[PDB]
Structure formats: C-alpha cells, structure tokens
Amino acid sequence: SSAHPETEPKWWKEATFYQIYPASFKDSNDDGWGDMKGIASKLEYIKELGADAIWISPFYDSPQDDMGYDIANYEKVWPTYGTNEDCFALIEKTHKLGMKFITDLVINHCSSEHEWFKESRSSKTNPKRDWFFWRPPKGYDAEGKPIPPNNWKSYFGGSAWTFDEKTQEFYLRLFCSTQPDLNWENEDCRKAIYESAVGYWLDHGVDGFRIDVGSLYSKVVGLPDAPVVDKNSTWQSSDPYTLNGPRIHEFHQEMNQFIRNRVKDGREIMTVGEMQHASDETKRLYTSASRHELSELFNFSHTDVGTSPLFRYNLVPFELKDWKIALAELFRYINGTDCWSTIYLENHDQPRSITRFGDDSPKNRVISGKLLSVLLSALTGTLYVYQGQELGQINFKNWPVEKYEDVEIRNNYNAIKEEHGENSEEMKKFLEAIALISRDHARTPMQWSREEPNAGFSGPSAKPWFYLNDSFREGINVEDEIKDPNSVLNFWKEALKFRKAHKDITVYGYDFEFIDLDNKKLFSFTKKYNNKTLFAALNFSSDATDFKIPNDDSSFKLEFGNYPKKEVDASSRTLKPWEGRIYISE
Ligand SMILES: OC[C@H]1O[C@H](O)[C@H](O)[C@@H](O)[C@@H]1O
Ligand SMILES: [Ca+2]
C-alpha cells in the first residue's frame, strides 16, 4: 500500500455522502416545498442510514428557473427554505451529529436577478459590464431578428445567447436564459465570486463544496463558432471552446489558494468538481493532491451510457461492458497516484439507477436494487448516495410531457418544436428518451410513508411543488421499508456497515482488474490491499450466470452479498438471478 499514495486516509475519502435535494426532501410547513427545518428533522434518519456527510443542492436565494442553480444571492438563503440562521443551525446540528456538511458552489453563472447582473445589464459603461459576456448581434436575419454572436447550443436546447433590448447586445448563457455566464477573465469578478460564494460559507463552517460545472469557467478567446458536428441541429456544442478551457487549471489553483488562506481553524476542506468529461490526464491535473486544485471529481461516462453523444435525449443501445468501462473511468486513473475518485450512480440530474442498470419490475426491483448496493459498496472512492436511492426508488411511468417540471425538458421540447416541428420524428425520439433519462426522475418528493396523497413529504392537505411518484403506494417509502427486514433500505444500511468495516480494501482498494470484461451479464473484478484480495461477482441479469475466482483457493471467504445469508452456498460458482457476492482473501 506504500506504492499507492492514494491509500493515505482522509475524512472525505472514506466518508459516505448523502445528497439532499432541498425542494424535494422534507416539507415542515405544508407549503409543498421542502425546507431546512424539514432537513433538520431528518438528520437522524441520515445518520442512521450510515452517512458520514451531507451535500445539499443549492438553497440560496433563486428564482428557481433552474431549481436553485440560478442564484440571485450567494449570501442569502432562499426565504422559502428558511433564514440564514436556520441554515447555520442546520450546519451546527449536522456537525453535532458527527457529520460533515458540503454546500453547492455554483459560480460558472449566476441568476440574471443577481445584483451583479442587474448592474452589468444596465448600460454598456458600468463597472460590471465585463463581469459577463456581452457581444453585439452578428447582424440581423431576413425577418429582422438579431443573429447571435456564434452558433453555440445551450445545455437545455436552442441558442446559448439571449438578446438584451436595452443595451442592444446578446449575453452568453450556456444554461437557461436567466443564467448568464460569469466572465472569469475579469479578475475583479473572480475575487468577488470568491468573497461571496466561497468565503461567506467558509466563515460559516462548511466542510467543503460540490463545484457545479467546474470545468466551464475558461472560455477560449473570441468565443468562436463551433464546428458543425450535428448536421440535424441549428446550434452546435460549444465543448471545444468551453469545456476544460486553457485557463481552467489556473482558475482552480487560484480558488484552492483562496480557500486555504480563508479557512480560520485549519480544518480540512473537500472540493468535489462536477467536471462532466475529462481525459485521464485532465483528471490527474484536477485531482492530484500535489496540484492543489480539486479533491475529486464527477465524470459522466457511466451515466451517459445508452444516450447519443450528439444529444442526451436520443437513446442508443448499450451492453454491460460499456457500463463497466464507463464506471471504471471514475477510479482506474488514480492507481498509484496522489489522486482521488468519486463513486455514484444517482444525483438530482439523473434517472433512477434500478431503472437504468437493474430491473425495476415488481419482481426484480428489490433484488436488483440490492445488487447495485453490493457493487457500490465495493468500489474505491468517495461514495455518494442520492435521496431515495436507499429506498430502491424507480423511474416514474407514463407521464405526459406536460407533467415534467424541468427547464431542461421544456427548453429542449420548444427547440425541437421550432426546428423540426411538434409532430416530427425528432420529437418522437425525444419523448421516448425523457421517459428513461429525465432529471425529473430524481426530483419527485422523498417518500417517507404510504400516507395519501403526499407520502409523508408534506401534510395531506398540501400541494407539493412537483408530483409524487406512484411508487410510494407500492411500499417504496421509509416507514414501510424500516419495518420490512428484507427492504432495500435495510440492505443499504448493511452495505454501508460492510464497506466501513472493510474500508482498507473497499474504499482504499487498488490494482482494480476486470474479470471477463466482455461478459454481457457478469460484472466481476478483483482489488488489492497489501496481502488482501477482494473479488466481486455480480450478475446483472435475470439468468443464472457462472463465474470463476482467479487463483481460487480456500482463503476466499464470502463477506457480503444480496441473497439470504443463510441460504447462499459460498462454494457455488453460479450466481442466481441478480445475485451479487463479495469475497475477501487475506
Ligand atoms: O447550473 C446548471 C447545471 O449545472 C449542473 O450540471 C447541475 O448539477 C444541474 O442541475 C444544473 O442544471
Ligand atoms: Ca416548506
């Protein structure tokens, strides 16, 4: 383990994080929105699950055009969620339970309602004009409409620019129209960002930051037109010119130094960057401890499987190997380095992992939910569990498009309607995809009980901000799952206990090797820690599946699995449907 600097323990390496989506976690005042007092009331539940730390999605003052990721004030809690004092009380309560607290750092862009943007947009001559990207039209079209400065596509569909009537210029917004990109080329802007979004929260005791689209801060000079890679799309991906740009490491080093110099009590701060996509070299430049940039990053390959690289909302076939390789992208690069990795299958931007990677049928949703827990329990990195994942939550079914709340759905729908027609093959493919892939499958209220109609998220007379998934009626809820010894919730409790008990090789294990990589059903691997070997055999199918343990001997003991502990034959070399097993040899 000495030739593996990645094994050096840190609180944030071995902490299991639980991600809370504040709108949807727990309402305490029957207004249909989750809130801070709601979260506070459920910290014990989170601790009892086995979480060591929480990450709360944005709770700052926001118009909610992107459900909190459009921030109007970094230094004020959104009143619907509570007051600043409620937040400080929440941080303290989390701490007094022995848990760490990270907040969402959203500084690629702010709300157009932020005072910085209100000033910037007021004239062409004000001191904050160049805190954002303003450009004149590229002339006007045959209809008299201004033409945007370039052909870039918004992440949510359509053009990445919005015209401002007052100053007669476009501003850049890679996300929704009211999320103008901050200009990191402006040093005054960077310093103001650090003071408000970072320093304020360090001063109030956060243990770290989850850094929203942290790979987008550096724009290639000139904001050039992107090459035409999609011939059936008016607008083009800006990635070559916005993703992992030439100053991105400079910026992350600067912010890292700011954090180090701002902390007052010498505490260890974790940063997890939502970096989206990166080569292994880029990952190393971000996460090597000696680089003083990020602690770790999220990489999207594993959550991209089954989607077109050209458009997330066009489905394509995939096989198990594709997902194996994509998952391994999170962690293989750290082997024998001072880097660190993340492990997750769910967040507020993703559909449910049982639906995507297991089998969400009534017959198989429990066992396959447990299989996913066995897999995650054994992988190297900082583990994240997303609200409802521990309940074995599944995608909602048969929702009309008009029921979806997400701006990502609304904007993409409108762009397709405009470009291709509402009644088109393009729209049909889109509608097919949203049923599997929409971020909204993560965002329905947390299911605390079987109580009609709001499942204990809010009182029965309240109208939740977004519709409940019908699955609460099928026993996917906290109250019912606590009482069922066979539940996914109770299984996740066991999985976290297992992972912690064997943390040297589960959290810090190295020399990961696939066994039978090509297998369409068997997901198998080994890991090492000194004299120890972990061997995983995981059957991602309803068919029984054979496996072999490399260098098999008597020393391999069955330590964890999802079939009943008293009924598993550890010597057997065929997995039952959806069966997973972790063996450890010392
Ligand atoms: O802030 C724009 C986007 O950034 C990140 O990808 C967030 O996780 C996502 O929810 C948001 O829409
Ligand atoms: Ca509320």
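The residue numbers of chain A are those assigned by Swiss-Prot, with the residues present covering 4-589 sequentially.
Just so you know, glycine gets a Cβ as well, placed from its N, Cα and C.
The secondary structure of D215 (mutagenesis position), as reduced to three states from DSSP, is coil rather than helix or strand. Record note (Swiss-Prot) on the mutagenesis of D215 to A: Abolishes catalytic activity.
Sequence annotations record features per position, and here Swiss-Prot assigns active site, nucleophile to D215. If you draw a 10 Å sphere around the CB of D215 (mutagenesis position), it holds 19 other CB atoms from the protein chains shown.
For the mutagenesis experiment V216 to T, the note given by Swiss-Prot reads: Can also hydrolyze maltose.
Quoted from Swiss-Prot for the published mutagenesis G217 to A: Does not alter substrate specificity.
Annotation of the mutagenesis experiment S218 to G in Swiss-Prot: Does not alter substrate specificity. Counting only residues at least six positions away in the same chain, the Cβ atoms of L246, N247, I251, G276, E277, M278, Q279, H280, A281 sit under 8 Å from the Cβ of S218 (mutagenesis position).
The active site, proton donor annotation in Swiss-Prot covers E277. Around the Cβ of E277 (active site, proton donor), 22 further Cβ atoms fall within 10 Å across all displayed protein chains.
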Contacting mutagenesis positions, sequence order - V216, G217, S218 vs ligand 1, Cβ under 6 Å: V216
DSSP-derived class (H/G/I helix, E/B strand, else coil) of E277 (active site, proton donor): strand
Surrounding CB atoms that lie within 10 Å of the CB of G217 (mutagenesis position), all protein chains: 28
